[PDB]
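S.K.: Take a look at this one; I'll ask things after.
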Amino acid sequence: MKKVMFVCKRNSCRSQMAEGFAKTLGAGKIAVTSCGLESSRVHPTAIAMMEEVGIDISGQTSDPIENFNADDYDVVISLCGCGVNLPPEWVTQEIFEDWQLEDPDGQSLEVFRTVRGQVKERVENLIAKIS
């Protein structure tokens, strides 16, 4: 299928969640992956907020951007604040976006819920373009 990527920074739960919604909502329409995990591990509070909607982001893990090749992912979604000097292969894709969204860092459950919800709409919009 069309290959997709979600690049992560800060508490990477927001951007790996974008992949978690994208595997869920893009199922059988796209192939989807994530990279960067700047929180050095996943964050159980995000897993709980995704369990609250029947999604899993604990099985996800760290793998650096420099080992990826956007030339091999037709649609790439940075979440680095639309201000990172991605190699030019990250631009030639069918989609190149940067969902410069909120930061759940070590926040309340409400931000872990809210950022997830706002991400899910961006995910579903991306899906609406491709799937």
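From the backbone N, Cα and C atoms, a Cβ is placed for every residue, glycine too.
Grabbed the feature section from Swiss-Prot, which reads as follows:
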- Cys8 to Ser: Abolishes arsenate reductase activity (MUTAGEN)
- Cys8: active site, nucleophile (ACT_SITE)
- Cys13 to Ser: Little or no effect on arsenate reductase activity. Abolishes protein phosphatase activity (MUTAGEN)
- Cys35 to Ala: Little or no effect on arsenate reductase activity (MUTAGEN)
- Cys80 to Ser: Abolishes arsenate reductase activity (MUTAGEN)
- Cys80: active site, nucleophile (ACT_SITE)
- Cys82 to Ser: Abolishes arsenate reductase activity (MUTAGEN)
S.K.: For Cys80 (mutagenesis position), what residues in its own chain, 6 or more apart in sequence, show a Cβ-Cβ distance under 8 Å?
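M.R.: For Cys80 (mutagenesis position), the qualifying residues are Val7, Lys9, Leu86, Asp98, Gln100.
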S.K.: Have a look around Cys35 (mutagenesis position) and count the other CB atoms within 10 A of its CB, chains all included.
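M.R.: Result for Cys35 (mutagenesis position): 23 other Cβ atoms within 10 Å.
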S.K.: If you count other Cβ atoms within 10 Å of each one's Cβ, which of the mutagenesis positions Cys8, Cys82 has the most?
M.R.: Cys8
S.K.: Do me a favour and check the Cα-Cα span between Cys35 (mutagenesis position) and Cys8 (mutagenesis position); whole Å is fine.
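M.R.: Answer for this pair: 6 Å between alpha carbons.
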S.K.: Once near-sequence residues are set aside, which residues in the chain of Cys13 (mutagenesis position), 6 or more away, have Cβ atoms under 8 Å from its Cβ?
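M.R.: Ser39, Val42, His43, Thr45, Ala46, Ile57, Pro104, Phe112 - these are the non-local Cβ neighbours of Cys13 (mutagenesis position), listed in sequence order.
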S.K.: In Å, rounded, how far does the Cα of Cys82 (mutagenesis position) sit from the Cα of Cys8 (mutagenesis position)?
M.R.: 12
S.K.: Let me know the DSSP-derived helix, strand or coil state of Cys80 (mutagenesis position), please.
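M.R.: Note: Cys80 (mutagenesis position) is coil by DSSP, not helix or strand.
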